[PDB]
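Note sheet for the following structure.
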2 protein chains.
Amino acid sequence: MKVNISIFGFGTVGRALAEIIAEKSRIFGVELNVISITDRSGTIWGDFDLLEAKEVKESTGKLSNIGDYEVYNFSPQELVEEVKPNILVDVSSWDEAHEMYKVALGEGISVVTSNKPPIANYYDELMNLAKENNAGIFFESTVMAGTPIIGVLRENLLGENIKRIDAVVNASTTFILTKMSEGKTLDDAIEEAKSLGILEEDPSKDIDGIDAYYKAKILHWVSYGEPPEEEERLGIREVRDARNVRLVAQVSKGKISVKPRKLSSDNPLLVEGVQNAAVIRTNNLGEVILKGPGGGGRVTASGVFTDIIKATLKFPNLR
Amino acid sequence: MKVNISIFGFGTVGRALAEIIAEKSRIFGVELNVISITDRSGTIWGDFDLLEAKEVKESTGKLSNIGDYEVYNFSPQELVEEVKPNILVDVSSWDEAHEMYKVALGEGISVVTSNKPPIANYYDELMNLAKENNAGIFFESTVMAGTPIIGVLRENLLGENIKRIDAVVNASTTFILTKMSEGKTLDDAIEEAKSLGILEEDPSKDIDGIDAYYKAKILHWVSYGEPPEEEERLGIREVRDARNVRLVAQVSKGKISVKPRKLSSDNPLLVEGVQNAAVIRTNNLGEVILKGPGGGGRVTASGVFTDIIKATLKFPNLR
Ligand SMILES: NC(=O)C1=CN([C@@H]2O[C@H](COP(=O)(O)OP(=O)(O)OC[C@H]3O[C@@H](n4cnc5c(N)ncnc54)[C@H](OP(=O)(O)O)[C@@H]3O)[C@@H](O)[C@H]2O)C=CC1
Ligand SMILES: NC(=O)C1=CN([C@@H]2O[C@H](COP(=O)(O)OP(=O)(O)OC[C@H]3O[C@@H](n4cnc5c(N)ncnc54)[C@H](OP(=O)(O)O)[C@@H]3O)[C@@H](O)[C@H]2O)C=CC1
Ligand code: NA
Ligand code: NA
């Protein structure tokens with residue numbers, strides 16, 4: 001069952017995705033074929049070798065330097081319209097990608113993504129558009145990366161009401177907090193973190209809780225099918241004592257609160273390193289706990305790859 | 001999109017499933033109708049009220065008593081051939097129920113079950129049959145009950161190779177071991193558990209690791225698509241120091257081992273009460289930890305209900 005895919009973005013995640021696709025292009029009797037890849041240097045399109053495109057991108061920074069192959073310069077809208085993949089995969093850092101998704105879904109093309117803002121802000125609209133056009137949208141790696149919290153909430157627990165979710169979903173903050181608690185100061189830990197590439201030059205998205213808040217909104221969308229009415233977002237800047245503190249997202253019907261919270265030493269959310277975790281409390285089950293890596297190339301691409309096979313087999317979108 | 005369901009068995013689990021179905025019969029624009037229920041007293045078939053049938057079974061022990069219906073004494077095969085449900089739901093303790101599943105799958109009827117031996121011993125044959133007849137088989141509650149380990153392994157991690165799984169899946173042994181660690185002797189720990197309903201008169205399935213072995217076998221099936229070549233099963237009879245000991249199932253390609261293991265106090269497998277836990281190690285993800293309740297009527301019916309919804313919508317059976 002042959003499917004053509006366009007990959008938009010070719011960063012740490014897209015390249016790691018290429019490796020997984022190359023190794024598993026025929027799985028469950030499906031056949032996955034990447035017809036295009038797109039970065040800021042333009043879009044390559046046709047019968048190129050996936051691994052060569054990955055080699056080229058790694059070694060030169062650009063898909064344009066590709067050998068034996070020609071580069072087109074599609075805007076997002078034109079990529080969709082000209083190449084016409086079965087599935088558009090977004091693994092870029094373009095915040096406004098929703099406009100692109102609207103065009104694909106308008107044409108019946110399913111979208112798979114690791115990119116958070118479009119889903120966090122436009123889920124309802126995107127879902128309506130997908131349903132109208134007989135397509136799907138999948139976003140597993142937007143929350144806890146390849147650890148399958150989205151699958152769990154969206155395709156399982158189908159007879160449950162979700163009372164709440166509490167999750168620690170931002171390893172950058174965890175690193176800072178762990179350092180503060182070890183002796184270092186806020187600014188020094190921020191500085192040590194920049195130096196390791198775990199924070200960016202402007203560290204705000206992590207430190208002020210933005211990333212965590214986007215992810216919580218995605219959890220709230222899946223769980224209740226609507227945006228929250230009460231919202232609180234706080235970062236870790238005022239944290240004085242960091243021992244056993246984590247930046248915790250607390251989601252319940254109509255309400256999201258992201259803020260630092262103290263945890264007993266045996267709480268499942270007291271996660272270290274790259275780990276994330278979620279406690280989902282439902283009516284029939286009580287607490288269900290899921291824990292796994294929340295970041296990294298392969299880790300993230302694992303999730304997008306799952307979503308690919310699901311778009312291909314037309315998994316429904318029940319939530 | 002309307003579906004008829006035959007519930008086979010009506011014990012703790014089937015009665016809780018009647019409640020969840022009554023609360024959520026029209027969900028995701030599906031419409032669930034229970035057209036038959038079957039216990040050892042016979043099968044009721046028709047327009048009976050679901051909750052009444054539950055009330056009567058609970059008060060009297062038998063489906064016979066319902067006002068205005070008389071049971072039919074159907075063999076499993078006659079049940080299937082006459083009632084012709086779209087989904088057959090097995091929530092019974094009948095070990096050999098695979099014989100009934102063959103009949104149903106033979107007719108295009110999908111099977112949802114919480115009953116372990118058929119899946120543990122016949123998954124291959126059942127899955128082939130389902131595929132040949134355009135049907136699915138779902139078994140979420142055969143392992144860790146409503147905690148969605150089967151969903152996670154079977155429909156997620158689709159780009160992954162499962163290196164191993166370690167899982168504590170039998171709360172009864174946890175209760176015994178916890179008593180032993182508190183001072184009690186084996187035989188008293190046992191007797192106390194009988195008195196509380198946690199073990200049966202023959203407690204062997206729990207104590208000698210059989211339940212856990214079946215569960216390990218199912219996880220192996222889903223992870224590798226074949227039976228294991230080597231098999232080790234040990235119970236808890238010989239345990240002496242029970243402190244922090246749990247009966248642990250270990251799965252990896254071609255093998256399963258069930259045995260008691262001492263565990264460090266921060267190991268996620270060191271669960272208490274009704275809790276179960278699974279640690280799934282994959283190539284891209286490392287350790288993925290899932291934890292939740294492993295037993296209880298509502299808890300087990302929750303997983304069954306999810307499976308009903310997936311059966312209705314024709315979810316694929318990738319693994
Ligand atoms: N890595 C991780 O741990 C995780 C990442 N994510 C998300 O997945 C996405 C990918 O992240 P990652 O691979 O790490 O990030 P990188 O910054 O490594 O990759 C970003 C990619 O997006 C491309 N890109 C950005 N804007 C555009 C545009 N406007 N047009 C065309 N191409 C564009 C970049 O192009 P170029 O190479 O040409 O600059 C680059 O190829 C992001 O949304 C991120 O938030 C989610 C969970 C975990
Ligand atoms: N309770 C739990 O926490 C869990 C249970 N399970 C499994 O789910 C299944 C149901 O468990 P549960 O509800 O607790 O068990 P119960 O012992 O409460 O119920 C068993 C039911 O199956 C019926 N049954 C047994 N044999 C036959 C037969 N030959 N024909 C018709 N009906 C039959 C019994 O009928 P009658 O009432 O007439 O005797 C009874 O209704 C079992 O396979 C169990 O292993 C799985 C995970 C967790
Ligand atoms: Na995820
Ligand atoms: Na389960």
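This deposition comes from X-ray crystallography, 2.3 Å.
Even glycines carry a Cβ here, placed using N, Cα and C.
For B:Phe10 (NADPH binding site), applying a Cβ distance below 8 Å and a minimum sequence separation of six or more within one chain yields B:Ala18, B:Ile37, B:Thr38, B:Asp39, B:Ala53, B:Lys57, B:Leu63, B:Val91. What Swiss-Prot records for B:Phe10, B:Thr12, B:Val13, B:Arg40, B:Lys57, B:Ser92, B:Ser93, B:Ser114, B:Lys116, B:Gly296 is NADPH binding site.
Here B:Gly296 (NADP(+) binding site) comes close to B:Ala145, B:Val274: these same-chain residues lie at least six apart in sequence, with C-beta atoms under 8 angstroms from its C-beta. Annotated NADP(+) binding site per Swiss-Prot: B:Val13, B:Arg40, B:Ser92, B:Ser114, B:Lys116, B:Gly197, B:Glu200, B:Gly296, in sequence order, evidence recorded as similarity to another entry.
According to Swiss-Prot, the NAD(+) binding site annotation covers B:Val13, B:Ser92, B:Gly296, on the basis of similarity to another entry. The Cβ of B:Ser92 (NADP(+) binding site) has 22 other Cβ atoms within 10 Å, all protein chains considered.
The local packing around B:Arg40 (mutagenesis position), expressed as other Cβ atoms within 10 Å of its Cβ over all shown chains, amounts to 11. Listed in Swiss-Prot as a mutagenesis experiment, B:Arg40 to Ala is described as follows: Increases activity with NADP.
Here Swiss-Prot notes a mutagenesis experiment, B:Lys57 to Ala, with the remark: Increases activity with NADP. All chains included, 23 other C-beta atoms sit within 10 angstroms of the C-beta of B:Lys57 (mutagenesis position).
Take the CB of B:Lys215 (active site, proton donor) and look out to 10 A: across all protein chains shown you find 28 other CB atoms. When secondary structure is read from DSSP and collapsed to three states, B:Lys215 (active site, proton donor) falls in the helix class. The annotation active site, proton donor is assigned in Swiss-Prot to B:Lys215 on the grounds of sequence analysis.
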Where B:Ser92 (NADP(+) binding site) sits in the secondary structure, as DSSP reduces it to three classes: coil
Residue from B:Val13, B:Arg40, B:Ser114 whose C-alpha is spatially nearest that of B:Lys215 (active site, proton donor), among the recorded positions: B:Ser114
Least Cβ-crowded entry, counting other Cβ within 10 Å, from the binding-site residues listed as B:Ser93, B:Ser114: B:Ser93
Spatial neighbours of B:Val13 (NADPH binding site), counting only the binding-site residues B:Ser114, B:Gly197, B:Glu200 and Cα distances within 10 Å: B:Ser114
Close-lying recorded positions around ligand 2 among B:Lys57, B:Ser114, B:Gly296, where CB distance stays under 6 Å: B:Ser114, B:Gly296
Spatial separation of B:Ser93 (NADPH binding site) from B:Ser114 (NADP(+) binding site) - C-alpha basis, Å: 9
Largest CA-to-CA spread of NADPH binders B:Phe10, B:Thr12, B:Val13, B:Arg40, B:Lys57, B:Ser92, B:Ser93, B:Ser114, B:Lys116, B:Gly296, angstrom: 24
Rounded to the nearest Å - Cα separation of B:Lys116 (NADPH binding site) and B:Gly197 (NADP(+) binding site): 20
